[PDB]
Amino acid sequence: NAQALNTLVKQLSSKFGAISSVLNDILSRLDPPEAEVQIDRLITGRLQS
Amino acid sequence: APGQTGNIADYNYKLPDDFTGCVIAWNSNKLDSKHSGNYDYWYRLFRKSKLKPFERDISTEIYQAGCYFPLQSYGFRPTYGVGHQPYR
Amino acid sequence: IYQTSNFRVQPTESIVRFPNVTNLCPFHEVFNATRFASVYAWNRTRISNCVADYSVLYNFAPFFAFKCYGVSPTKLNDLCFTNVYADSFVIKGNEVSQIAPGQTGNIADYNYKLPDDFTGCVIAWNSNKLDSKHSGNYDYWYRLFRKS
Amino acid sequence: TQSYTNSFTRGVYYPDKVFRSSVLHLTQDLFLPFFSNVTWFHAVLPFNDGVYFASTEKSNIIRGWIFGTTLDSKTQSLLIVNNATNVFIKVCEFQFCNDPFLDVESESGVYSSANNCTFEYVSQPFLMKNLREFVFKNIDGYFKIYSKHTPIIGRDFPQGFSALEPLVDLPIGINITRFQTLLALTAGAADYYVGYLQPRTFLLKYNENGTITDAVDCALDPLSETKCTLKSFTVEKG
Amino acid sequence: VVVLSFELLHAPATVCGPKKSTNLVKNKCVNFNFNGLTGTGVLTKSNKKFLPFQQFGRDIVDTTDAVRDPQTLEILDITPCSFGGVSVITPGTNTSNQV
Ligand SMILES: *[C@@H]1O[C@H](CO)[C@@H](O[C@@H]2O[C@H](CO)[C@@H](O)[C@H](O)[C@H]2NC(C)=O)[C@H](O)[C@H]1NC(C)=O
Ligand SMILES: *[C@@H]1O[C@H](CO)[C@@H](O)[C@H](O)[C@H]1NC(C)=O
Ligand SMILES: *[C@@H]1O[C@H](CO)[C@@H](O)[C@H](O)[C@H]1NC(C)=O
Ligand SMILES: *[C@@H]1O[C@H](CO)[C@@H](O)[C@H](O)[C@H]1NC(C)=O
Ligand SMILES: *[C@@H]1O[C@H](CO)[C@@H](O)[C@H](O)[C@H]1NC(C)=O
Ligand SMILES: *[C@@H]1O[C@H](CO)[C@@H](O)[C@H](O)[C@H]1NC(C)=O
Ligand SMILES: *[C@@H]1O[C@H](CO)[C@@H](O)[C@H](O)[C@H]1NC(C)=O
């Protein structure tokens, strides 16, 4: 039960195919429609975890 | 176009990101351009800041630095294409 | 017993910390300097890394012209372009329709040619009082004719 | 003399600027593999992807570097010198094509056609029974240099562990391919080594005070590979 | 007349504009931006030792838990602001309405 929680938390620092792994970091330095598809990759990856 | 920002992209005509219509170009350079400049009607170059989508402002010359009207002429030509097209 | 939602403690304010502001740009060198090079032999003013505060620019010798062809005056201090290409010279006031993309004429194809794809700020003001004293500097030369 | 010697367990530097305590972090970057060949020069070389200088003597061994591409003409070369008061990390090039002088008094005898100098960075002098090490890694126009100031106790390689700390990083933006060494700080000897860098995976160990104290090469022998998989320094029977 | 051209190149930018700063607060849930690092939490005085080249600390699960103030070199701790679930205890609504 300890390993599963540690693995779950460490999945928050994975790019999953986007520019970065921080929500507001890509929110600022990116085009608002361009940033829409980047958030999609992070959401789909974190749902699968 | 939705999203992209800079100069008149959001200073005057802020197109919402949820746009659904279709953009059409009508170029008749000879008809809607004077030989020395369409000074009759002017564009707001340097206003205060941006504005929310579908917002119209008509007050002018009230703002001044802390410059007058920011209408920096047209200088159009009926034959010039780059920088002078009417592009309605 | 049912579970409905979650509770959170909202932040009360916002805070920002950044290092000491040092290494001001060479813009102070042109300050307290009421003379520089000519228009054809324009003085090079390449700028290395430094803090790009520009408020002092608007204070010393209030500029008649403040418009920026490439950028906006509001979007002035936010930018962090790689370097600076600053060119300065002395021009006639009646030649106002000569420093811009286009309007090729006496100063364009004979003296230094202003690039059409300008991406900076156009600053101009009448500095006759600060420069042209009673004696005058009529010995200064500028091209009115050429062959290239 | 182009002799060779075992590199042992040397060439570990701090990979980033992150504090850690009592953790075993498994990184993946450029490193010098354990037990490799070292060309023990005594009396011109490709840059590859980094070097490991180890010139020690006792007090005075090395006093210059070049780190250029063409080493002549007007191509930018990141000339690096040092003395008792300051270093000169400057983008300014001579013509070279000659052996610099080995005086024990000024820059004469090394420079011939000193042209424009673009960058003129100056900082604390490099110098702090002395061992001096170096790593010259460049990526995305970032010249990163590391250092260490352990005293020399053995005339051979002082077997042990060391961790190079960052010294300075510069946004140069140029690419280099060759380099030269300047020495003598007159019959004598000048001990001097050099290695090379390869991509590798390492398992570093941090104590609770944030100082690297050990490492394991993950592609050396079957035992070392097992430790990286388990992320531990002890393997039980199995 | 002076014209300054804002050229740019793939090499790292050199001339950035002026940067501002604010005060510092402790034991209060507040948003922070420490030299380009963003986050929220409560900042308190730390008791850890930093080598004089590192900036911030990370825990085992790679989450920031310590920072260094760029104005004055001092180490600060970061703790997230409190959160949790909420439950409602009720009897039969056919009987009463208290909760
Ligand atoms: C020193 O100044 C010279 C010019 O006097 C620089 O040479 C120019 O460098 C720029 C950018 O590096 C090039 O775009 C030009 O084509 C170069 N011109 C010539 C004639 O070489 C030089 O880069 C400066 N710095 C050094 C270290 O020499
Ligand atoms: C930055 O300014 C503050 C002002 O009080 C000063 O205390 C501090 O020492 C300065 N930073 C450095 C690195 O000296
Ligand atoms: C700055 O300008 C004033 C103008 O009167 C002058 O007195 C002073 O010496 C100048 N300072 C310099 C050039 O450092
Ligand atoms: C050009 O600028 C430099 C740097 O400020 C200055 O030393 C030099 O006197 C200037 N030349 C002229 C002709 O103004
Ligand atoms: C180091 O020596 C040579 C390098 O010339 C190399 O071929 C060899 O494998 C290395 N190891 C030993 C033990 O010689
Ligand atoms: C080291 O070199 C610098 C070069 O600027 C020189 O000024 C200094 O005197 C030198 N050190 C000694 C001890 O001479
Ligand atoms: C870490 O630092 C503390 C305080 O300086 C010291 O007591 C302790 O021994 C250090 N740990 C080491 C050196 O492993």
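Quick note: numbers on chain B are straight from Swiss-Prot, i.e. 411-476, 488-509, in order.
Quick check of the header: electron microscopy, 3.2 Å.
In case you wondered, yes, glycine gets a Cβ from its N, Cα and C as well.
Annotated features, as they stand in Swiss-Prot:
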- B:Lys444 to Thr: In strain: Omicron/BQ.1.1 (VARIANT)
- B:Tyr453 to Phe: In strain: B.1.1.298 (VARIANT)
- B:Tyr453 to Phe: Decreased HLA binding to NF9 epitope. Increased binding affinity to human ACE2 (MUTAGEN)
- B:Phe456 to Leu: In strain: Omicron/EG.5.1 (VARIANT)
- B:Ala475 to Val: Increased resistance to neutralizing antibodies (MUTAGEN)
- B:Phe490 to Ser: In strain: Lambda/C.37, Omicron/BQ.1.1, Omicron/XBB.1.5, Omicron/EG.5.1 (VARIANT)
- B:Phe490 to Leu: Increased resistance to neutralizing antibodies and human covalescent sera neutralization (MUTAGEN)
- B:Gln493 to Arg: In strain: Omicron/BA.1, Omicron/BA.2, Omicron/BA.2.12.1 (VARIANT)
- B:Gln493 to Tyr: Reduced host ACE2-binding affinity in vitro (MUTAGEN)
- B:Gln493 to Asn: Reduced host ACE2-binding affinity in vitro (MUTAGEN)
- B:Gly496 to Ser: In strain: Omicron/BA.1 (VARIANT)
For B:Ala475 (mutagenesis position) and B:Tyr453 (variant position), the CA-to-CA distance in whole Å is 18
Students should find that the Cα atoms of B:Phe456 (variant position) and B:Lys444 (variant position) sit apart, in Å rounded to an integer, by 23
Checking the variant positions B:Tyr453, B:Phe490, B:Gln493 against B:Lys444 (variant position) with a 10 Å Cα-Cα cut-off, in sequence order, leaves none
Here the Cα-Cα span from B:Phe490 (variant position) to B:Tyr453 (variant position), rounded to a whole number of angstrom, reaches 10
Its Cβ having more other Cβ atoms within 10 Å than any other among the variant positions B:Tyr453, B:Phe456, B:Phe490, the winner is B:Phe456
Long-range Cβ list for B:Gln493 (variant position), cut-off under 8 Å, min separation 6+ in sequence, same chain only, gives B:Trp452, B:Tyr453, B:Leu455, B:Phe456
Those variant positions in B:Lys444, B:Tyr453, B:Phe490 passing the chain C Cβ proximity test, under 8 Å, are none
Least crowded of the recorded positions B:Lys444, B:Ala475, B:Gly496, counting other Cβ atoms within 10 Å of each Cβ, is B:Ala475
